[PDB]
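Report on the following structure.
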Amino acid sequence: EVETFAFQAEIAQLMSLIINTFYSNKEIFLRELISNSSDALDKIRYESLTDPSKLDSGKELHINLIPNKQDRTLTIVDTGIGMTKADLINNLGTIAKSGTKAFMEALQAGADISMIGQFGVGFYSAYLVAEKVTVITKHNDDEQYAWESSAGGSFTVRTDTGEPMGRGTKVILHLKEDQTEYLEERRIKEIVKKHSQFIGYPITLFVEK
Ligand SMILES: Cc1nnc(-c2cccc(Br)c2)o1
């Protein structure tokens, strides 16, 4: 049972700008997604400080990077607070309408796409490298859901029958054919060391057979 939603017009515009603008520095997508994971991990850690049972769904707080060259996917997994269904529908827990407004004014007033995270909409930088993005998520207060979009103005939400997650979020980037450098170990390592060296959670780069 799959529900299809229209993006708000401002978010559709943000996504088309990310997809259509010539902009070579695409690697910042990974920094933005790792920073989102770190923010989600901070949230569940804060909640556990007064309620240890918040970690009954998993005590470990970490980030995994899982490249799969056969599927042409890069998956970013975290065990943060996760998202409810309502969060997913409401722009993946962001204030994306006001964030997009600010970001697009900054762009005409000097800034560049790499600055997107300062506007709270860094998730959408996934579309610098991905033709499709699938988000699997589990929040303590809701069931496991899958969000998905290939842009084009719409996204879907469904209950996820896949492998149960415990708690957290999995961002599956279905990479564009010309963006497969981001599945190579040495490239991913380079980007994490350049842009994510001060993230306060373990980041494990899985290797492939
Ligand atoms: C708003 C807004 N105006 N241009 C952009 C943009 C262009 C290329 C890459 C990225 Br990320 C963002 O965002």
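Here Swiss-Prot sets the residue numbers for chain A, with the shown residues being 16-224 in order.
Determination method: X-ray crystallography, 1.6 Å.
Each residue, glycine too, has its Cβ placed from N, Cα and C.
Now, the feature entries from Swiss-Prot:
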MUTAGEN   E47 to A  Strong ATP-binding. Strong interaction with HSF1, HIF1A, ERBB2, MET, KEAP1 and RHOBTB2. No effect on interaction with TSC1
MUTAGEN   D93 to A  Impaired ATP-binding. Strong interaction with HIF1A, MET, KEAP1 and RHOBTB2. Loss of interaction with HSF1 and ERBB2. Los of interaction with TSC1
MUTAGEN   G97 to D  Abolishes ATPase activity
Which of these mutagenesis positions has the least crowded Cβ, counting other Cβ atoms within 10 Å: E47, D93? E47
At a 10 Å cut-off from the C-beta of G97 (mutagenesis position), count the other C-beta atoms across all protein chains. 28
